[PDB]
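Chemist: Input: one structure, supplied below.
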2 protein chains.
Amino acid sequence: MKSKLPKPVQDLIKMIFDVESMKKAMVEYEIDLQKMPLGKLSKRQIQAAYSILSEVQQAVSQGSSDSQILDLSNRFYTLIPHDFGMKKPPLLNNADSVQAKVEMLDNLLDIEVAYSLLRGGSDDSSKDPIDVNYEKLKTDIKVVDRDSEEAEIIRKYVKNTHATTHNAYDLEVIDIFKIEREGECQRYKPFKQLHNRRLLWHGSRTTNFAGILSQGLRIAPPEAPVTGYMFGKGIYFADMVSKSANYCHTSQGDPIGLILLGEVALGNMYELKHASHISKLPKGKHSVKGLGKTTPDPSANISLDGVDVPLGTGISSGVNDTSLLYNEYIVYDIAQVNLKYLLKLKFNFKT
Amino acid sequence: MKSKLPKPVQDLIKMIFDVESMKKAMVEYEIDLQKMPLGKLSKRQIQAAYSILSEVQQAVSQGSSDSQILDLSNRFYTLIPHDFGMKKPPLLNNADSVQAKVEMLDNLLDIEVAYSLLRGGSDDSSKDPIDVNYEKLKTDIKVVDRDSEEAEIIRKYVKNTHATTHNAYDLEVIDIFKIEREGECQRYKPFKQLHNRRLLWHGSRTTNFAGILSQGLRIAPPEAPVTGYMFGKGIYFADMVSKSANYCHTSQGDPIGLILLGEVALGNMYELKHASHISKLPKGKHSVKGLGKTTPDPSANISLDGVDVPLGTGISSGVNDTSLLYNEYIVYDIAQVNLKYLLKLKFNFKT
Ligand SMILES: CN(C)CCC=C1c2ccccc2CCc2ccccc21
């Protein structure tokens, strides 16, 4: 037999469970596949890499030992064998290169999760590869009818909240999905009637979604460095679709992007303007909001599900002083999130 | 007519007002005294630079390339011209670049005042150069007696809290001064009975004190960038004496230094492990305490003026994954500072 699932859902399955995507991703980070193939990648290898980053974090603040900073930077490339050709490997000596690497490792973690879930579970040849992988995702994925007003709303969300400055592309909705991950309905219960609930985007690289649908969105591991993530070890969302759409890291080769809508229990937002690395919040606040100059228009806010959907146009909130152009909201407890809709998108680049 | 004041107070006045020390301190910041002499300084000149730093802060955080950020780095040097040997103008393009040039302007502002005071007054050849300048400070400086228990309290507090990581030099007390700025006790009235009030170290470069005694301690202006300081714009402190003493920035060429002892209404503390650039606390909080790896023994505290004087030996606090070797405290409200003692110290080096 062959799969009897909806056709766009099948396409989605072959997208996130894609080997050549995974091998290509490691090459984008200029990694030696001969010394380190996809098979020999592991979970703790990365945890160790994270500790190397945590080491450098401490090394910079806790005194001035720039000698060691090299030896650890060099040790990183030993841990994760790269192949730049003739070019110099970028020195890990500051906040930029630190931040740079954690994002890779976060992706590497998700690829290990994906390939482990691919080789995980059961051998059943009499079924189809698609049905098998679907059942491994632990997620009911329904195609949303493009008529349904929720779709129209979703379109009006994306349509308006494309920011002007991110001019390199423009967007359109290929496929929408009503995902339901097993357990998250119960996990989200304690924050269900917490005040100030907003539907927000989470953008991510195609392949990660295998891990993002099986295990949900997670906080960085204990090994990870807090300085590597601007606001710290939480989970990052945006109200503008373009902001998250950049975190799809779409290319000319890979123009199709996946992005999520998610119900987040924010409540009392620790309103901030600049970087502030932290593991936990003060007694009172339940989340952070990085305030940006541009923002979705507040008068155009609405309520589907009894939840806020700010889909107004980008307007200049009179925000004196900020490192961020656009807004972003961050919660630091994984239960505070409930995922709703997954959107396959098309990035048509300009010339 | 010669002065009525004590010898120690006279040598103190001279030291801070020594113009040649100011001229000298500006050279350490690579300032060109041809294009930017001491006389040609002004308040807005420096505040204009702060705005341009604040503009780079964003340029840096958003990863604008070396060809783009070029213009902003030269814009800064345009305002404040520098003496670069025979070099090309060094590119300002990271956190430290900012942090370094931020701590510069602080001084430039504090030095401006000193030069502004020497000149902004009435001269009189009959009256003493010193006494006239003592008037300018608006401070009732009194020489502490060597025996009085308060002297012996300070001696031990200084004696014990010299950190092992800063042992390249070793300090000894020369002079101690009980001080009271005019009106400063009026400012403290609301906070004088607040819970958790401590006496803490605050050491700045010799040349700044004129402005500190005149204006009181000060937070950075509105124009300044928040990312120039580890915990944003405020009033920093320390419970370890060597830590604060390092910002006197003494050397073999200038082994004389000054350092303060201010009462601080910490109250409810927002404890933190890592860099958190802010200009406003979470509600309920009054001060910030950086969680140090090392702490003055909790059981070795005593009361003077009903204030918590922390003068124990150095021990491990028992904190994992922190960026601070020792506690540094930051209040974000001028009103929560009251100055009590100013010490003159010889920095005896191990050359
Ligand atoms: C003139 N006044 C306002 C100086 C402020 C106080 C300090 C200081 C002193 C002791 C411990 C920490 C800090 C914080 C950092 C810092 C950086 C540069 C210059 C001074 C300072």
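Here, residue 1 is simply the first one shown, and the rest follow in order.
When the header is checked for method, it gives X-ray crystallography, 4.0 Å.
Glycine is treated like the rest: Cβ placed from N, Cα and C.
For reference, Swiss-Prot lists these features for the protein:
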ACT_SITE  B:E328  active site, for poly [ADP-ribose] polymerase activity
BINDING   B:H202, B:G203, B:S204, B:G211, B:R218, B:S244  NAD(+) binding site
DOMAIN    B:2-119  domain 'PARP alpha-helical'
MUTAGEN   B:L53 to F (Swiss-Prot position 713)  Leads to constitutive activity in absence of DNA damage due to unfolding of the PARP alpha-helical domain, relieving autoinhibition
MUTAGEN   B:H166 to E (Swiss-Prot position 826)  Decreased polymerase activity, leading to the production of short poly-ADP-ribose chains
MUTAGEN   B:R205 to A (Swiss-Prot position 865)  Increased affinity for DNA damage sites
MUTAGEN   B:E271 to Q (Swiss-Prot position 931)  Does not affect ADP-ribosyltransferase activity
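Relative to the rest of the structure, where do these features sit?
Modeler: Under DSSP, B:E328 (active site, for poly [ADP-ribose] polymerase activity) is assigned to a strand (E or B) in the three-state scheme. For B:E328 (active site, for poly [ADP-ribose] polymerase activity), the Cβ neighbour count at a 10 Å cut-off comes to 22, with all displayed protein chains included.
For B:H202 (NAD(+) binding site), the same-chain residues lying six or more positions away in sequence with a CB closer than 8 A to its CB are B:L217, B:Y236, B:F237, B:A238, B:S244, B:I259, B:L260, B:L261, B:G262. In this structure, B:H202 (NAD(+) binding site) is part of a beta strand by DSSP.
The local packing around B:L53 (mutagenesis position), expressed as other Cβ atoms within 10 Å of its Cβ over all shown chains, amounts to 27.
Other C-beta atoms found within 10 angstroms of the C-beta of B:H166 (mutagenesis position) number 17, with every protein chain shown included.
There are 22 other CB atoms within 10 A of the CB of B:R205 (mutagenesis position), with all protein chains counted.
According to DSSP, B:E271 (mutagenesis position) is assigned to a strand segment.
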Chemist: Going by C-alpha distance, which of the recorded positions B:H166, B:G203, B:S204, B:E328 is nearest to B:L53 (mutagenesis position)?
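Modeler: The smallest Cα gap between B:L53 (mutagenesis position) and any of the recorded positions is with B:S204.
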Chemist: Rounded to the nearest Å, what's the C-alpha distance separating B:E271 (mutagenesis position) and B:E328 (active site, for poly [ADP-ribose] polymerase activity)? Just drop the number here, would you?
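Modeler: Cα of B:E271 (mutagenesis position) to Cα of B:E328 (active site, for poly [ADP-ribose] polymerase activity) measures 10 Å after rounding.
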Chemist: Using DSSP with the three-state reduction, classify B:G211 (NAD(+) binding site) as helix, strand or coil.
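Modeler: Assignment for B:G211 (NAD(+) binding site) reads helix.
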Chemist: Checking interface proximity: list the recorded positions among B:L53, B:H202, B:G203, B:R218 whose CB sits under 8 Å from a chain A CB, in sequence order.
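Modeler: Filtering B:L53, B:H202, B:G203, B:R218 for a Cβ under 8 Å from chain A leaves none.
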Chemist: At its widest, how many Å does the recorded NAD(+) site span between Cα atoms of B:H202, B:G203, B:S204, B:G211, B:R218, B:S244?
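Modeler: Among the residues the record ties to NAD(+), max Cα distance equals 18 Å.
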Chemist: With DSSP helix as H/G/I and strand as E/B, how many residues of the domain 'PARP alpha-helical' (B:2-119) fall in helix, strand and coil?
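Modeler: In the domain 'PARP alpha-helical' (B:2-119), the DSSP-based counts are 79 helix, 2 strand, 37 coil.
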Chemist: I want to verify one value. Collapsing DSSP to three states, which class is B:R218 (NAD(+) binding site)?
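Modeler: Where B:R218 (NAD(+) binding site) sits, the three-state DSSP reduction gives coil.
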